[PDB]
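Here's the structure, in structure tokens; my notes come after.
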Amino acid sequence: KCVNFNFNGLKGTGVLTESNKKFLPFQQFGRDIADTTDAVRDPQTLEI
Amino acid sequence: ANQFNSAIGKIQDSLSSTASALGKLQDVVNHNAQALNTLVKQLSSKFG
């Protein structure tokens, strides 16, 4: 669903889908080719 | 008919090997490839 985001103070609008890649456990978020957040770790449980 | 039929086959052997004869059409794509990657890299700039 297209919804509004507030993720640990960072805001956006998009659709949450499951990441298939291998990520760092200490990673809060990550950036695309345009340096905007395309992926973010969930704060309560560990999922990106 | 011996000279003309061998002359068409030298064009086919040259275009199957040398790729730089079609590179004038490849400069049409590569100037547009830098143009569409221009506006992506401007979004990461802080602009002051």
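So for chain B, numbering is Swiss-Prot's, and the shown residues are 924-971, in order.
How was it done? The header gives electron microscopy, 3.4 Å.
A Cβ is built for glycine as well, from the same backbone N, Cα and C atoms used for every other residue.
The number of other CB atoms found within 10 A of the CB of B:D950 (variant position), across every protein chain shown, is 9. Quoted from Swiss-Prot, the note on natural variant B:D950 to N is: In strain: Delta/B.1.617.2, Mu/B.1.621.
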Report summary line: DSSP output for B:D950 (variant position) maps to helix
